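S.K.: After the structure tokens below, expect a handful of questions from me.
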Amino acid sequence: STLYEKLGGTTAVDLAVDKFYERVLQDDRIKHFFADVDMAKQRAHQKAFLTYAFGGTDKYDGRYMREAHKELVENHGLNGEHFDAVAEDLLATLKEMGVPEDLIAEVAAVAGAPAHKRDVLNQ
Ligand code: HEM
Ligand SMILES: [K+]
């Protein structure tokens, strides 16, 4: 199954989520998409994204993805350049964790997959 077991338990998951959260928070390309939400919810998001990318797709229905990002698309100007910045932040986090470049490619293909990018971007 999912995230806890793929990364190797509680501490490892928290490490991945915190590093990802940190990088995105400091990323001027995209930090503003989180301006109207609290810090706890910003981290919860990076956790969700990470879970998805590692293969916990199940709980993130495309229709829910479309709706969940609709205000970003309509109100914050969310586009593909932004989507890519977040994907790239995740992969940079996993590299900074020593995760193998092949295995980063595996999640890179998931997180950045056309049907999901299409849903997030309200294409
Ligand atoms: C792997 C791709 C992604 C998945 C699976 C995903 C999933 C989610 C989910 C499940 C929520 C809902 C949180 C909630 O309802 O409590 C959410 C919210 C959000 N996502 Fe994503 N997301 C993805 C990519 C992105 C990207 C690329 C951005 C760009 C910044 C983004 C920005 C946001 C924002 C701003 C919210 C709303 C925060 C809030 O109001 O709670 N997401 N996303
Ligand atoms: K543990």
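By Swiss-Prot numbering, chain A shows 2-124, in order.
Method on record in the header is X-ray crystallography, 1.8 Å.
Cβ coordinates are placed from backbone N, Cα and C, and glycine is handled just like the others.
Okay, so Swiss-Prot annotates it like this:
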type    : residues       : note
BINDING : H46, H70, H117 : heme binding site
MUTAGEN : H46 to A       : Changes iron coordination
MUTAGEN : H117 to A      : Increases heme dissociation from the Fe(2+) hexacoordinate complex
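How buried are the listed features, and what sits near them?
M.R.: Cβ-based neighbour count (10 Å, all protein chains) for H46 (mutagenesis position) stands at 19.
The Cβ of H117 (mutagenesis position) has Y53, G63, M66, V111 as same-chain neighbours under 8 Å, each 6 or more residues away in sequence.
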S.K.: To the nearest Å, how far is the Cα of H46 (mutagenesis position) from the Cα of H70 (heme binding site)?
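M.R.: Here the two Cα atoms lie 12 Å apart.
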S.K.: Whose Cβ lies within 8 Å of the mean position of the Cβ atoms of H46, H70, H117, the heme site, other than those residues?
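M.R.: Close Cβ neighbours, site residues excluded: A49, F50, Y53, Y61, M66, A69, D120, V121.
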S.K.: Under 8 Å Cβ to Cβ from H70 (heme binding site), same chain, six or more residues apart: give me those in sequence order, or none if nothing qualifies.
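M.R.: Residues satisfying the criterion: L79, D120, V121, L122, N123.
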